[PDB]
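Visitor: I have a structure here, written as C-alpha cells, and I will follow up with some questions on it.
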Amino acid sequence: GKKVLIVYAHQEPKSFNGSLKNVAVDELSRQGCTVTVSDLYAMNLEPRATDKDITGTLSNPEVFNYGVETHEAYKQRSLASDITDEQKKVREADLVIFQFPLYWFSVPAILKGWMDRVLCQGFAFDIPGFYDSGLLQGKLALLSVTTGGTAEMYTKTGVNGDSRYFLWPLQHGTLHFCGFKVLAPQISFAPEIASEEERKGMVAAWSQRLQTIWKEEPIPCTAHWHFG
Amino acid sequence: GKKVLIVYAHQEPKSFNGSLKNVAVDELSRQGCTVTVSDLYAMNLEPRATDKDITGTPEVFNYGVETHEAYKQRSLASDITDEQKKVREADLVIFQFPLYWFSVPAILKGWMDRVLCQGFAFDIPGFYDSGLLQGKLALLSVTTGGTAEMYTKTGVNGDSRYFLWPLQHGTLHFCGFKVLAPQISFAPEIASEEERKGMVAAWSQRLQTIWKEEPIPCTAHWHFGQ
Ligand SMILES: Cc1cc2nc3c(=O)[nH]c(=O)nc-3n(C[C@H](O)[C@H](O)[C@H](O)COP(=O)(O)OP(=O)(O)OC[C@H]3O[C@@H](n4cnc5c(N)ncnc54)[C@H](O)[C@@H]3O)c2cc1C
Ligand SMILES: Cc1cc2nc3c(=O)[nH]c(=O)nc-3n(C[C@H](O)[C@H](O)[C@H](O)COP(=O)(O)OP(=O)(O)OC[C@H]3O[C@@H](n4cnc5c(N)ncnc54)[C@H](O)[C@@H]3O)c2cc1C
Ligand SMILES: CC(C)Cn1cnc2c(N)nc3ccccc3c21
Ligand SMILES: CC(C)Cn1cnc2c(N)nc3ccccc3c21
Ligand SMILES: CC(C)Cn1cnc2c(N)nc3ccccc3c21
Ligand SMILES: CC(C)Cn1cnc2c(N)nc3ccccc3c21
Ligand SMILES: [Zn+2]
Ligand SMILES: [Zn+2]
C-alpha cells in the first residue's frame, strides 16, 4: 500500500498537462495506490511567502525573517492551514509527482510558491538534515514537465542547453536538499508542436512508465549527472 | 541620463536585502540616474498566471496563447502593463532578492511569468540575441543562506553559476537582455557585523562604476566551461 501525492500546476483541465495528471490518477488508482492531487490553480494556492503564513504573534514582529518565523511556527504548530494541509499530504506520501509546464526554465510561480511555503525548516530540512539526510529521506519525487521547446533544442550543442541543466535547481537544489530520492524526469517535449499521434505516444509512454514506477532506481542526483 | 528599475523581492525593509536595495537607490540617485523600485511584496503583486490577466477584447484556456494575443490587443491587466512600461523605459534592471530554492522567490517568479509575455519580451522568432529587450542590461543581486565554499564544484551546493543559468540565460538573455556579472552576497545571516558592512560597501562601490562595465557573454561556456 503506497501513497502518492500529485502536485499539479495547470490552469486548464483539458490541457496536455491536465491529461498527464489524469493518466497518473487513473493508472495509480487502478494499481490500488492511495492518490491525492493538489490542484494548485483550482485551490488558488497563495504563492507569496508572507507573515500571514504564521498564525498569531510572531517571534520578532519588528524585523520579519520569513525563514526564522516559519521554522518557529512549524515547531509551535502555528503555520497557516493551507501549508499544514500540504505538509500532511507530503508526510504521508511515498511518492510526490510534480506535473507542470516549463515556465522560464523552471516551475510556474504558483508551484514555486508551494515549494517555498510548504518545504519549511523543521518539516523538510533542518541543520543538520539536508541532502541525503533531509527530513523527507526515503520518499520519492518525480518531475513531469512539458515544454515549448523540442528535444533537439535541449541538447548540449543547442541554444537552450541540455534539459538537465534546468533540472538542477528543482532536482538537486530543492528535492534532493529535502532528502527525496529523485526518479528520472518525465519530459514531454513540445506537445503544442508535436503531431496528434506523437502526443498520444507521449501519453502512452507516461501511462506505461507508471505501471512499473515502484521498480525504478532513482537517479544519482549529482552535479556530474546534471552537467557532465 | 540613465534609467534604472529595481525589482525588489523582500518582505522586510530592514533586511540585508532592504539594505542592498536602499544602497542602490541612494547611490544611483546620487549619480543623477532616474530610479524606480517595484517592491513586489508591498505591491502584493499577483504571482499566478491566470485568465484574469486578460482584461477584455474560450473553451480551452492556453495562458501563453491568450496573453500573447492580449498584449497585441492592449488588453493585459494593468499590473502587467505598468511593469512593462517600467521595463521599456529602463536602461538597467536590477533584481534584488534572497535565493529561495536555488531560484527567485515565487513573487518574483510571478513577475517574470506575467510581465515577460510574448510580443513584449520576446517573439518566435525573436529570442536570445534577437530578444525584444535588446539594448537593455539586467543584473541579479542575490543573497544566500549558503556560504561561498558551499557554492563550489566540491561544495554540497555546486557552483553558483549552475543556479544562475535558468535566470540569466533561460529568462534574461532569452528576452534579449545583456547580463552584467551577478552580485552574490553569500550568507549575510552567518557573517559578522563587519563582514556584512563589507558586502554592503562592496555593492555600493561597484555601483559607482556600473555604467562602465561590460556585460558577461551569456553562454553555456561561461556558466559551465571549467
Ligand atoms: C510564462 C511562460 C513561460 C514559458 N517558458 C518556457 C521555457 O522556459 N521553455 C520552454 O521550452 N517552454 C516554455 N513555455 C512554453 C510552455 O512550457 C508550454 O506552452 C507548455 O509546456 C505546454 O503544455 P500545455 O499542457 O499547456 O499544452 P497544451 O496547449 O494544453 O497542449 C498541446 C496540445 O495537446 C492536446 N492534448 C491534450 N490532451 C491530449 C491527449 N490526451 N492526447 C493528445 N493530445 C492532447 C491539446 O488539446 C493541445 O492541442 C512557457 C510558457 C509560458 C506561458
Ligand atoms: C523558502 C526559502 C528558501 C530558501 N532557499 C535557499 C537556497 O536554495 N539556497 C540558499 O543558499 N539559501 C536559501 N534560503 C536562505 C535565504 O536565501 C537567506 O535567508 C537570505 O538570502 C538572507 O538574506 P536576508 O536579506 O533575509 O538576510 P537578513 O536576515 O535580513 O540579514 C542578516 C542580518 O543582516 C542585518 N543587516 C541588515 N542590513 C544591514 C547593513 N546595512 N549592515 C549590516 N547588517 C545588516 C540584519 O539585521 C540581519 O541581522 C532560503 C530561505 C527561505 C525562506
Ligand atoms: C508558449 C509556447 C507556445 C511557446 N513558448 C512560450 N514561452 C516560451 C519560452 N520562454 N521559451 C520557449 C522556447 C522554445 C519554444 C517555445 C517557448 C515558449
Ligand atoms: C527612510 C526609512 C524609513 C528607510 N530608509 C532608511 N535609510 C534609508 C536609505 N539610506 N535609503 C533609502 C532609500 C529608499 C527608501 C528608504 C531608504 C532608507
Ligand atoms: C549614506 C548616504 C547614501 C547618504 N544617505 C544617508 N541616509 C540617506 C537616506 N535615508 N536616503 C538617501 C537617499 C538618496 C541619497 C542618499 C541618502 C542617504
Ligand atoms: C544550509 C543553510 C545554512 C543554507 N542553505 C544552503 N542551501 C540551501 C537550500 N537549498 N535551501 C535553504 C532553505 C532555507 C535556509 C537555508 C537553505 C540553504
Ligand atoms: Zn542532488
Ligand atoms: Zn545566455
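The numbering of chain A matches Swiss-Prot: 3-230, in order.
Each residue, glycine too, has its Cβ placed from N, Cα and C.
The following feature annotations were taken from Swiss-Prot:
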BINDING   A:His12, A:18-21, A:104-107, A:148-151, A:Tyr156, A:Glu194, A:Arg201  FAD binding site
BINDING   A:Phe127, A:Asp128, A:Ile129  substrate binding site
MUTAGEN   A:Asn162 to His  Loss of activity toward CB1954, no effect toward menadione
BINDING   A:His174, A:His178, A:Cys223  Zn(2+) binding site
Visitor: Rank the binding-site residues A:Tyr105, A:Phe107, A:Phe127 by the number of other Cβ atoms within 10 Å of each Cβ, and give the residue at the low end.
Guide: A:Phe127
Visitor: Identify which of the binding-site residues A:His12, A:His174, A:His178 has its Cβ surrounded by the largest number of other Cβ atoms within 10 Å, counting every protein chain shown.
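Guide: Comparing the binding-site residues A:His12, A:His174, A:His178, the most crowded Cβ belongs to A:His12.
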Visitor: Specify the nearest of the binding-site residues A:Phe127, A:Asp128, A:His178 to A:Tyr105 (FAD binding site), where nearness means the distance between Cα atoms.
Guide: A:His178
Visitor: What's the CA-CA gap between A:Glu194 (FAD binding site) and A:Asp128 (substrate binding site) in angstrom, rounded?
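Guide: On Cα coordinates alone, these residues lie 41 Å apart.
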Visitor: Mind pulling out which binding-site residues among A:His12, A:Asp128, A:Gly151, A:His174 sit under 8 Å from chain B, Cβ to Cβ?
Guide: A:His174
Visitor: So which of the binding-site residues A:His12, A:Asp128, A:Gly151, A:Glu194, A:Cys223 sit close to ligand 3, that is, with a CB under 6 Å from an atom of it?
Guide: A:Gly151, A:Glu194
Visitor: Sorry to bug you, but what's the C-alpha spacing from A:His178 (Zn(2+) binding site) to A:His12 (FAD binding site), rounded to the closest Å?
Guide: 24
Visitor: Given the Zn(2+) site residues A:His174, A:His178, A:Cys223, which other residues of that chain have a Cβ within 8 Å of the mean position of their Cβ atoms, reported in sequence order?
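Guide: The answer, listed by sequence position, is A:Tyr133, A:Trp170, A:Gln173, A:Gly175, A:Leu177, A:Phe179, A:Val184, A:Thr224.
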Visitor: Does DSSP give A:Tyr105 (FAD binding site) helix, strand or coil?
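Guide: Strand, per DSSP.
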Visitor: Give me the non-local Cβ neighbours of A:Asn19 (FAD binding site): same chain, 6+ apart in sequence, Cβ-Cβ under 8 Å, ordered along the sequence.
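Guide: Non-local contacts for A:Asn19 (FAD binding site): A:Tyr10, A:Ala11, A:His12, A:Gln101, A:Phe102, A:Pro103, A:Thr148.
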Visitor: Over all shown protein chains, what is the count of other CB atoms within 10 A of the CB belonging to A:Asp128 (substrate binding site)?
Guide: 14
Visitor: Let me check the 10 A CB neighbour count of A:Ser21 (FAD binding site). How many other CB atoms are there?
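Guide: Excluding its own Cβ, A:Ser21 (FAD binding site) sees 20 Cβ atoms within 10 Å.
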Visitor: State the count of C-beta atoms found within 10 angstroms of the C-beta of A:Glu194 (FAD binding site), not counting that atom itself.
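Guide: Within a 10 Å radius of the Cβ of A:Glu194 (FAD binding site) lie 13 other Cβ atoms.
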Visitor: Taking only the binding-site residues A:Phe107, A:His174, A:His178, which have a CB closer than 6 angstroms to any atom that belongs to ligand 7?
Guide: A:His174, A:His178
